[PDB]
Amino acid sequence: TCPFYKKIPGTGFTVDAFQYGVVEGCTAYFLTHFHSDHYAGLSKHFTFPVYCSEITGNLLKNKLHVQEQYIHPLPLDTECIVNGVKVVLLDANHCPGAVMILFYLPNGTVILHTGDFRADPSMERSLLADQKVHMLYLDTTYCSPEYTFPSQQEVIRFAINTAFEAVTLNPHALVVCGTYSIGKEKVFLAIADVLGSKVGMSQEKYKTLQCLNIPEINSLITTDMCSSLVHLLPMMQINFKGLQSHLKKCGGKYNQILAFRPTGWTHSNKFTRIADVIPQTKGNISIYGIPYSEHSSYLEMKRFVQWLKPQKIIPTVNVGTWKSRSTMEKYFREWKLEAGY
Ligand code: NI
C-alpha cells in the first residue's frame, strides 16, 4: 500500500508510486526521474497515464517498453493542465530528465515536490520566485550537517587533471569509469574530452545514453571498445579483481588502469579536501573514489528551504526510522527560527 508522502491531497495524483498496484483514487501517476527506486513497478503492461519529462518518457518507451499511448511528456518551465489541475515541471539539477513538480490545487494551496534534487541558487530565479508555496515534499537524503562535499565543478577539475597527467606520463594507461544508473555523465565525458577519445561502453549503456538529448552525443560515445581509451564498466566491477580481468581482455594494448568510482558522500569527506584525495593502488591498478553528488549538501538544502519559506515540510527520504525523523524535524525548526518564517 502506497504511503501518504507519495499522495498529493486534493488531487487524483501520485508521485513515484508504481510498486503498489492500482492505487485507489489515482487518475494520473507522475514520475520525477528514471532511477529504479522511483520507477519500481513500471513495464510494457502498465495501462494508466504517466506524466514526466521528455527524457524520462524516451527511457520509459525504449528501456522499459511502456507503450506510447500511456506516456505523457511535458515541456519544462511551462504551465500545463492535467486532469483539471495546473502543473509546472522544473529542472531538479539531479540526473538527465529529472524534475521537480509544482501543483496549483483547486482550493488555492500550492505544493512543490522536489523529487530527487541538488538545490542551487539558480532555482531562486525560476518560476518559484513568482508565488508562495504552502507545502514542500523534500529530498532529505543528506539532511545533517556532517554531509559536506565540493561543487561538481571542483570534482570535475580534479578528475580531468588526474586523468590527463596519468595518460601523458603513460600513453599505454587505460581509464575506466564506473556506472549503474543514469546520472554523473559529466565525469566520463569530461575525461574523454581532455584525452581526445570517445567513451567506449556496452550496447545496453549506449542505448540508455542515446535517450538523453545530450548535444553532439554521437561525437562523444561508441560501442567500439578498441577505438577508445576511456571505458565504462558496471560499478560492481570497479575493484582490483574486476579491473585485472578487464585489462586481460584488452589484448596487451594497455599496461596500467586508472579507475574512478563516483560515489555520493563517504566519511573520508569529514577529513580530506578534494585537492588531497588519493587512490587505492595494487600493482598497475589505481582506484579513485570521487565525491560527485547529485543531491543537495546540508548547507545547499538549508539555503533553499530558508529562501522558499514553506508552511509545512514533508520529507521523502530517511523516513523509516524515528531517530531520522526526529533529527530532520529538529533541523527544520532551527531553520525556521533562524530565518523568522
Ligand atoms: Ni535519484
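Chain A is numbered as in Swiss-Prot, which gives 700-1040 for the residues shown.
Backbone N, Cα and C atoms are what each Cβ position is placed from, and that goes for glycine too.
Under the DSSP three-state reduction, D838 (mutagenesis position) is assigned to coil, being neither helix nor strand. One mutagenesis experiment named in Swiss-Prot is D838 to N, and its note says Impaired nuclear focus formation, reduced interaction with PIAS and increased sensitivity to cisplatin.
The Cβ of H994 (mutagenesis position) has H793, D815, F816, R817, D838, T840, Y841, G963 as same-chain neighbours under 8 Å, each 6 or more residues away in sequence. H994 (mutagenesis position) falls within neither a helix nor a strand when secondary structure is assigned with DSSP, and so counts as coil. According to Swiss-Prot, the experimentally introduced change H994 to A is described as follows: Impaired nuclear focus formation, reduced interaction with PIAS and increased sensitivity to cisplatin.
Cβ neighbour count for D838 (mutagenesis position): 24 (other Cβ atoms within 10 Å of its Cβ, all protein chains included).
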